[PDB]
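Engineer: Here it is, the structure, as structure tokens.
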Amino acid sequence: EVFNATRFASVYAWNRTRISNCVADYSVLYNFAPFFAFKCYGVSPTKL
Amino acid sequence: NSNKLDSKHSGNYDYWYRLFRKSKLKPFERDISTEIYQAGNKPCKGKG
Ligand SMILES: *[C@@H]1O[C@H](CO)[C@@H](O[C@@H]2O[C@H](CO)[C@@H](O)[C@H](O)[C@@H]2O)[C@H](O)[C@H]1NC(C)=O
Ligand SMILES: *[C@@H]1O[C@H](CO)[C@@H](O)[C@H](O)[C@H]1NC(C)=O
């Protein structure tokens with residue numbers, strides 16, 4: 001519901017959701033988007 | 001730049017590239033293979 005949305009807000013108001021109390025399997029994050037930039041800084045995307 | 005040898009009227013599509021791999025490519029590895037990337041949980045073998 002952060003990748004299935006319809007009105008990702010403009011950058012002047014960057015919508016900020018909070019994700020807590022959950023199990024984060026980023027494989028679904030890998031399915032809703034044919035990526036163009038997965039640049040991760042603090043963590044390695046393979047080890048997430 | 002070489003738009004004189006990779007171009008013609010009515011177009012050309014000889015070249016190819018891979019957006020869909022089961023994992024990353026380790027340094028200096030070729031992965032020439034035509035396998036349909038899985039989605040969901042289907043053993044699907046076909047386009048669409
Ligand atoms: C950012 O956009 C998200 C997706 O539209 C919002 O999440 C949902 O918002 C709906 C209301 O539009 C809620 O009913 C739902 O429970 C879920 O929270 C999110 O609220 C929004 N955040 C901000 C700060 O605008
Ligand atoms: C958004 O949700 C609809 C609901 O059926 C789904 O079909 C679609 O694939 C989703 N798209 C993204 C980008 O999440």
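Numbering starts at 1 and runs along the chain as it is shown here.
Structure determined by electron microscopy, 3.3 Å.
Keep in mind that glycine also has a Cβ here, set from the backbone N, Cα and C atoms.
Checked Swiss-Prot, it gives:
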MUTAGEN   A:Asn4 to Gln (Swiss-Prot position 343)  Reduced viral infectivity
VARIANT   A:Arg7 to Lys (Swiss-Prot position 346)  In strain: Mu/B.1.621
VARIANT   A:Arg7 to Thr (Swiss-Prot position 346)  In strain: Omicron/BQ.1.1, Omicron/XBB.1.5, Omicron/EG.5.1
VARIANT   A:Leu29 to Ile (Swiss-Prot position 368)  In strain: Omicron/XBB.1.5, Omicron/EG.5.1
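For each feature listed, report its degree of burial, its nearest neighbours and the pertinent distances within the displayed model.
Structural biologist: Cβ neighbours of A:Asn4 (mutagenesis position) (same chain, under 8 Å, six or more residues apart in sequence): A:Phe32.
Reduced to three states, the DSSP call for A:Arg7 (variant position) is coil. Take the CB of A:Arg7 (variant position) and look out to 10 A: across all protein chains shown you find 6 other CB atoms.
Note on A:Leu29 (variant position): other Cβ atoms within 10 Å of its Cβ, all shown chains, come to 15.
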Engineer: Measuring Cβ to any atom of ligand 2 with a strict under-6 Å cutoff, which of the recorded positions A:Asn4, A:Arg7, A:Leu29 qualify?
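Structural biologist: Cβ under 6 Å from ligand 2: A:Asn4.
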Engineer: For A:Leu29 (variant position) and A:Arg7 (variant position), what Cα-Cα distance in Å is obtained after rounding to a whole number?
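Structural biologist: A:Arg7 (variant position) has its Cα 18 Å from the Cα of A:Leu29 (variant position).
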